[PDB]
Amino acid sequence: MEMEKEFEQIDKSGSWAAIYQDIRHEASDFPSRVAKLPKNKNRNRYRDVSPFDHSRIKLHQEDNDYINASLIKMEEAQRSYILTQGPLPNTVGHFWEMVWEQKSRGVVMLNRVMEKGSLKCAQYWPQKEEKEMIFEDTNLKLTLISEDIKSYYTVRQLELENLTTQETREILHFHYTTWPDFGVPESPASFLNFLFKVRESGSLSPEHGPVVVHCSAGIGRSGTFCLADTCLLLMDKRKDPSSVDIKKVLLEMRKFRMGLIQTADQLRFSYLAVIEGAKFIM
Ligand SMILES: CC(=O)c1ccc(N)cc1O
Ligand SMILES: CC(=O)c1ccc(N)cc1O
């Protein structure tokens, strides 16, 4: 079926939970043996969210190459994304090592450091220009260059230096700051505006390594971001845009990381975002 009328048909019939459970039942199951090794317990935020072995990002290190991060490679859309958990106190250096080694231009953050009164990720970037951060375990230096605070999101320019080679690179930090502590946004308008700002920066384009996207577990809000981006790109590429099937795209993405889209409300919100976004594109 088309999307907008499939949408009204699920609303009128109140069957979002049944649609979402079908997706959960059909989703791929692949091994994640490296994630479950005892030496990696303090590298995982949640025991039930792990990268598959076949798609995990490897650190360029011979001691321990593990990070909780996955490469989502969308062949028809010609887009790739790295989805990862919010960094932990003992993985902030690994996080920036990955950004460096994968040649990423942008980092997309969809959570606040504290939500619901608890810490959802480490404070992994500097908050003042004159107070830079050094990650001694991976030999990197990170400096805040500029910060632009808007009503729904903040964009930061960061300098990452590889202290071993003295090479430097400019990284863009795109921080969506207004996702509610509970539920999903009422309108997708600010989320879509944010997606378009990431696109306009070059961070999603083939001349760079894959964008790094995270929330707390790296599957819920993060899944919503890449699902909406890929669906809108396919609607532009195909002769028949009504052929784009958001459930099929989501199941393709779940071949590369488990659990993408965590609730039926996030599924409905993803439909809403693609529907409204397709009108603005034209
Ligand atoms: C030139 C290069 O390798 C490079 C990679 C990533 C980045 N954010 C900036 C850069 O200049
Ligand atoms: C601050 C911001 O929105 C921004 C835009 C374009 C670009 N090439 C780099 C940037 O940091």
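Backbone N, Cα and C atoms are what each Cβ position is placed from, and that goes for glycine too.
Cβ contacts within 10 Å of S50 (mutagenesis position), excluding its own Cβ and spanning all protein chains shown: 22. In the three-state DSSP scheme, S50 (mutagenesis position) is classed as coil. Swiss-Prot gives this note for the published mutagenesis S50 to A or D: No phosphorylation.
Annotation note: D181 (mutagenesis position) sits in a coil segment as assigned by DSSP. What Swiss-Prot notes for the published mutagenesis of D181 to A is this: Substrate-trapping mutant.
Every protein chain shown contributes to the tally, and the Cβ of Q262 (substrate binding site) ends up with 18 other Cβ atoms within 10 Å. Marked as substrate binding site by Swiss-Prot: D181, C215, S216, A217, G218, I219, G220, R221, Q262.
The annotation that Swiss-Prot gives for the mutagenesis experiment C215 to S reads: Catalytically inactive mutant; abolishes sulfhydration. Taking Cβ-Cβ distances under 8 Å and a sequence gap of 6 or more within the same chain, the neighbours of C215 (mutagenesis position) are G86, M109, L110, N111, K120, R221, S222.
The active site, phosphocysteine intermediate annotation in Swiss-Prot covers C215. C215 (mutagenesis position) carries neither a helix nor a strand DSSP state and counts as coil.
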Among the substrate-binding set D181, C215, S216, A217, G218, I219, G220, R221, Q262, as the record gives it, the longest Cα-Cα distance in Å: 16
Nearest of the binding-site residues (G218, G220, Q262) to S50 (mutagenesis position) - Cα to Cα: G218
Residue, out of the binding-site residues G218, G220, whose Cβ gathers the largest set of other Cβ atoms within 10 Å: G218
Residues satisfying Cβ distance under 8 Å from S216 (substrate binding site), sequence separation of at least 6: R45, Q85, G86, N111, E115, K120, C121
Rounded Cα-Cα span from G220 (substrate binding site) to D181 (mutagenesis position), Å: 13
